[PDB]
Structures are given as structure tokens and as C-alpha cells.
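Q: First the structure, which I've put down as C-alpha cells, then a few questions once you've had a look.
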Amino acid sequence: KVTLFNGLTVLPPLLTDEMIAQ
Amino acid sequence: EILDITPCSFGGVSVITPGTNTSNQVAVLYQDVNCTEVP
Ligand SMILES: *[C@@H]1O[C@H](CO)[C@@H](O)[C@H](O)[C@H]1NC(C)=O
Ligand SMILES: *[C@@H]1O[C@H](CO)[C@@H](O)[C@H](O)[C@H]1NC(C)=O
């Protein structure tokens, strides 16, 4: 359901989706 | 001929290190960058 350079950087979360699901 | 322009790889640099008074060894993390582009 929930689906959606110039110094911008997106850091990955520490906990992945699999670990949250676990 | 049309050409695409993309800024070449850039990122932050982080230093992973235990306490200075355990050891002096460090590791380097290059964020959002291949290992090939590092040198
Ligand atoms: C560094 O680690 C040593 C080993 O125990 C300790 O004696 C010293 O107080 C430590 N220094 C700090 C700032 O934690
Ligand atoms: C690293 O470099 C090569 C050439 O740029 C590329 O094909 C490869 O997919 C890159 N690796 C990753 C994990 O993105």
C-alpha cells in the first residue's frame, strides 16, 4: 500500500525490513 | 549527438574506530560509493 546530486544523501536504516519483521 | 551529464560519484567518509586506548586501528566507510571508485 505504501509505495512512493547536490549534497543530498539518504543513509540506510540500521535495522532492515527483514530484521523488523523478525 | 545528445549526451547525458551525471555528477561523478561522491559521498561522505566515516571512520570506524574503537577506543584509542584499546587499539589505534581504524576502518573507513565511503557512503554510497563503489569500492572500485575509492582509489
Ligand atoms: C583506556 O583503556 C585503559 C584500559 O583499561 C584504561 O586504563 C584507561 O583509563 C582508558 N581510558 C579511557 C579514556 O577510557
Ligand atoms: C561497481 O562497479 C561496476 C562498474 O562501475 C558496476 O558494474 C557494479 O555494479 C558496481 N557495484 C555495485 C555493487 O553497485
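Here chain A follows Swiss-Prot, giving residues 825-828, 855-872 in order.
Looking at the header, which is where the method is noted, we find electron microscopy, 3.0 Å.
Placement of Cβ uses the backbone N, Cα and C atoms for every residue, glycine included.
Swiss-Prot lists these features:
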- A:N856 to K: In strain: Omicron/BA.1 (VARIANT)
- A:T859 to N: In strain: Lambda/C.37 (VARIANT)
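How about a rundown of where these features are and what they're close to?
A: In sequence order, the list of same-chain residues 6 or more apart from A:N856 (variant position) whose Cβ falls under 8 Å from its Cβ is empty. A:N856 (variant position) falls outside any helix or strand according to DSSP and counts as coil.
Within 10 Å of the C-beta atom of A:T859 (variant position) sit 10 other C-beta atoms, taking all shown protein chains into account.
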